[PDB]
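Worksheet for the structure shown next.
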Amino acid sequence: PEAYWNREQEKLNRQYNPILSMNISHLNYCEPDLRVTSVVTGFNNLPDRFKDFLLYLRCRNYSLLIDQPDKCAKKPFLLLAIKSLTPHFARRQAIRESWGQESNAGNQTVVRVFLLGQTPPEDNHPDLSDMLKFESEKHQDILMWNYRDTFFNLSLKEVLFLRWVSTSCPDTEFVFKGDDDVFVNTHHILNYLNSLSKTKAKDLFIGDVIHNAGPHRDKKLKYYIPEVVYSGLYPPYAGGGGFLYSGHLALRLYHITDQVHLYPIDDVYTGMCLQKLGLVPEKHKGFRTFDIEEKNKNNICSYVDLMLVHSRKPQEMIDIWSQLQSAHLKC
Ligand SMILES: *[C@@H]1O[C@H](CO)[C@@H](O[C@@H]2O[C@H](CO)[C@@H](O[C@@H]3O[C@H](CO[C@H]4O[C@H](CO)[C@@H](O)[C@H](O)[C@@H]4O)[C@@H](O)[C@H](O[C@H]4O[C@H](CO)[C@@H](O)[C@H](O)[C@@H]4O)[C@@H]3O)[C@H](O)[C@H]2NC(C)=O)[C@H](O)[C@H]1NC(C)=O
Ligand SMILES: CC(=O)N[C@@H]1[C@@H](O)[C@H](O[C@@H]2O[C@H](CO)[C@H](O)[C@H](O)[C@H]2O)[C@@H](CO)O[C@H]1O
Ligand SMILES: *[C@@H]1O[C@H](CO)[C@@H](O)[C@H](O)[C@H]1NC(C)=O
Ligand SMILES: *[C@@H]1O[C@H](CO)[C@@H](O)[C@H](O)[C@H]1NC(C)=O
């Protein structure tokens, strides 16, 4: 394949699959992979995020700076894992106060972690470390690893989180992974999980699943991917705004990540890992990752049969949550 990622992924496949039979690590090589400047045509004219992605692609052994090791001391029914960024204090607090509160109704334990990388001063981020410690001490729901938290490193956020599940929360029945700007009807998710047979629950993976997508080739677009980096279609994948899957599948996904090179778009990467597992993510109508009709955004009854809606501001998540608590009496 002319495209770099495809070409390197095929090499991964043959080293994991003897049937294809007829040398730096791809997992813990953390010096720059200088070969990429020779083999990627036009490397020097690529945007900086692509250069950094290609150079350090073979490094994923980053450590936890802030951990909450007893977060799953009690076997959770549902683990909420919310991708966030250091400066988003308001987003995390609104989630804490609304749909992301930890609870134990009916002995079905819901626990919450926020997933962060570093926002270092060398990348011109303002220094908010003392406030992050303060937040972490008080609320004990911050997981932070020491990699550069960037758009193109969100696959790392995925792999490192899945590594944390296998080491520190392997008994959770279900996992919800989402962004910090979505509203999530946590009651409706609990009801949905309790209506699942165990056969169906075993390999559960549902979201707003996208079929037959391809890399955007427009150089101005957020999700632009040049032809020299990737070719072909994307596998089916749930939009990263939020998806829901079993803890048993989380263990299997973690194991399979070693066999899939990181990809700059994190929700495609999870789709690549599912496909390698022989699984197809399941589209569920309750995931509105492109939001609902504006006429309906007003009426709280519009949110009752929803799993999640993107996107909502901190104030709106709290307001929707408060109205939702009395939704059974007027809908
Ligand atoms: C995902 O997250 C990971 C982890 O945080 C990021 O990986 C880091 O990427 C940064 C670059 O953004 C790396 O830092 C760079 O290292 C280069 C090479 O350093 C080695 O070689 C020099 C010389 O041989 C040695 O002195 C050095 O000690 C190392 O042995 C530097 O050349 C880089 O630039 C430096 O000089 C330039 C001048 O052009 C200055 O502008 C810079 O500020 C800097 O001083 C830079 O230091 C870092 O090593 C990576 N960390 C790890 C653990 O691998 C990914 O970048 C990130 N991915 C995305 C897409 O964001
Ligand atoms: C079939 C098709 O092309 N559908 C597109 C979606 O791919 C696209 O979704 C976004 O895609 C990027 C990767 O390119 C990233 O995964 C985002 O999370 C995901 O939302 C959507 C918006 O570009 O449009 C659909 O038409
Ligand atoms: C990953 O492991 C290698 C080999 O043990 C080591 O050289 C490297 O520093 C590690 N990377 C990080 C980010 O710790
Ligand atoms: C919940 O668990 C407690 C043990 O802590 C048990 O005594 C109780 O019967 C359980 N209640 C329900 C409704 O499951």
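Residue numbering for chain A follows Swiss-Prot; the residues present correspond to positions 55-76, 89-397, in that order.
Cβ coordinates are placed from backbone N, Cα and C, and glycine is handled just like the others.
When Cβ atoms from all protein chains are considered, those within 10 Å of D245 (mutagenesis position) total 18, not counting its own. Here Swiss-Prot notes a mutagenesis experiment, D245 to A, with the remark: Loss of enzymatic activity, no loss of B3GNT8-binding.
Calculated from the flanking Cα atoms, the unmodelled 12-residue segment between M76 and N89 spans 19 Å.
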